[PDB]
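Let me begin by presenting the structure, written as structure tokens, before commenting on it.
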Amino acid sequence: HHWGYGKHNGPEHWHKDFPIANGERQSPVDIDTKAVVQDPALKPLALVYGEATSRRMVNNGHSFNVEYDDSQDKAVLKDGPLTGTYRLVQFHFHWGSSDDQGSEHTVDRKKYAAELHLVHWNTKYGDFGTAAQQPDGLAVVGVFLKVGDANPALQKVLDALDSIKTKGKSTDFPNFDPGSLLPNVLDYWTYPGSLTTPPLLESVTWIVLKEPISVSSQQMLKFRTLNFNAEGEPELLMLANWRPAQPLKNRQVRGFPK
Ligand SMILES: CCCCCCCCO[C@@H]1O[C@H](CO)[C@@H](O)[C@H](O)[C@H]1O
Ligand code: NA
Ligand code: NA
Ligand SMILES: [Zn+2]
């Protein structure tokens, strides 16, 4: 089923083909900081990314992603709110049509310019697809991009976008350290949720970092010159690819260290 962020096939209509869009643990959410609860079971996050091996970058038609080699046991996410060990498979971003919107998660309704999603799958399920079908199968780390200074690490990613302008395009993208896109402080909010794109599976433990990384307004321009369409289709620039906040319903957002 074709979906996107346009007038006819956008977040407002996803429910027609993916009825879990109106499920009980949908993402993203607004994080009401006064309602955040502390939990002494929570641990510091362990993002063990030093041996993560990037492979390629791909315009998938809804955003772009950097693919990691998840056939080896090296780049893993553990601790934080998690039991067991999750392999890094890819990262991607969401952004908006102007600098003051574009994040998926919001903090007391504040939006950032963009949001990075580092996607991981629980090693006990063997692969990404199998893991995606279990409530404890995925873990996504979300990082806010706040407009300010130019980000040199981010620039390596943005430099490659000229190579992947349209849907299905890919380029070799070796040696990129995903940790170079994390803040120094790993304080986080966590809640049980879902993928923010169809198929919207409710299999994600969300880990949203409190501290953003920076991006310049000039860098933000680079995101918005990508195309949703394939070559030879009408041009639909990737001006915005964010889902609005979804009802928290009966969930609680936990915070570490508070
Ligand atoms: C619509 C609900 C399911 C969407 C998630 C896609 C998960 C795909 O799951 C994949 O399936 C393959 C074929 O069965 C298996 O070979 C893989 O091991 C599995 O990773
Ligand atoms: Na692959
Ligand atoms: Na290619
Ligand atoms: Zn995402």
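Residues 3-260, in that order, are what chain A shows, numbered as in Swiss-Prot.
Method on record in the header is X-ray crystallography, 1.9 Å.
Keep in mind that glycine also has a Cβ here, set from the backbone N, Cα and C atoms.
Around the Cβ of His64 (active site, proton donor/acceptor), the number of neighbouring Cβ atoms within 10 Å comes to 17. In the three-state DSSP reading, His64 (active site, proton donor/acceptor) counts as coil. The active site, proton donor/acceptor feature in Swiss-Prot is assigned to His64; the stated evidence is similarity to another entry.
According to Swiss-Prot, the feature Zn(2+) binding site maps to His94, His96, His119, an assignment based on experimental evidence. Applying an 8 A CB threshold to same-chain residues 6+ apart, the list for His119 (Zn(2+) binding site) reads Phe93, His94, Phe95, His96, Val142, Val143, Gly144, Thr198.
Taken from Swiss-Prot, the feature substrate binding site applies to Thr198, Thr199. Other Cβ atoms within 10 Å of the Cβ of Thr198 (substrate binding site) number 24 in total over all chains.
The domain 'Alpha-carbonic anhydrase' annotation in Swiss-Prot covers 3-259, and the record cites sequence analysis as its basis.
Swiss-Prot documents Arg57 to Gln as a naturally occurring variant and attaches the note In one of the major forms. In the shown protein chains, 16 other C-beta atoms lie within 10 A of the C-beta of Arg57 (variant position).
When the neighbouring Cβ atoms lying within 10 Å are counted for each of the binding-site residues (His94, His96), the highest count belongs to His96. Just so you know, the Cβ of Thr199 (substrate binding site) picks up 23 other Cβ atoms within 10 Å once every protein chain is counted.
Between the alpha carbons (Cα) of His64 (active site, proton donor/acceptor) and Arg57 (variant position) lies a span of roughly 19 Å. Apart from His94, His96, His119, the residues listed for Zn(2+), the same chain places the Cβ atoms of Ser65, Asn67, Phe93, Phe95, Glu106, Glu117, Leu118, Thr198 within 8 Å of the centroid of those Cβ atoms. Checked against ligand 4, the recorded positions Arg57, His64, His119, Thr198 give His119, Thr198 in sequence order as having a Cβ less than 6 Å away from one of its atoms. For the pair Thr199 (substrate binding site) and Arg57 (variant position), the Cα-Cα distance reads 23 Å.
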